[PDB]
Amino acid sequence: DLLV
Amino acid sequence: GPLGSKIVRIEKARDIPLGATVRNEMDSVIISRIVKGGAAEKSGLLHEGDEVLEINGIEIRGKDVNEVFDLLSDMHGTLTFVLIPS
């Protein structure tokens, strides 16, 4: 998934 | 709170990740992982399964995680996260  | 949400204050530093990964689930943004050794683990404030409803007064439902990343890349300081715990 996308790291923030 | 609304939809059973809670208000959490999250520190954001330019060029430093919060330390959580997010995914889209239907029309929601859900936290999928709390990265070991990252800032989110250290603070204890974000958790897997949390749904992000708002970030500093901006409604997040319906937004692509890419837009969430872009939004956060344009913000710094103490941010107000409205979350639904899982």
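Residue numbering: from 1, along the chain as shown.
The header says X-ray crystallography, 1.7 Å.
Cβ atoms here come from the backbone N, Cα and C positions, even for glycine.
Listed in Swiss-Prot:
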MUTAGEN   B:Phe69 to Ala or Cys (Swiss-Prot position 318)  Increases interaction with CRB1
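Secondary structure at B:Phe69 (mutagenesis position), taken from DSSP and collapsed to helix, strand or coil, is helix. Its Cβ taken as reference, B:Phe69 (mutagenesis position) is surrounded by 15 other Cβ atoms within 10 Å in the chains shown.
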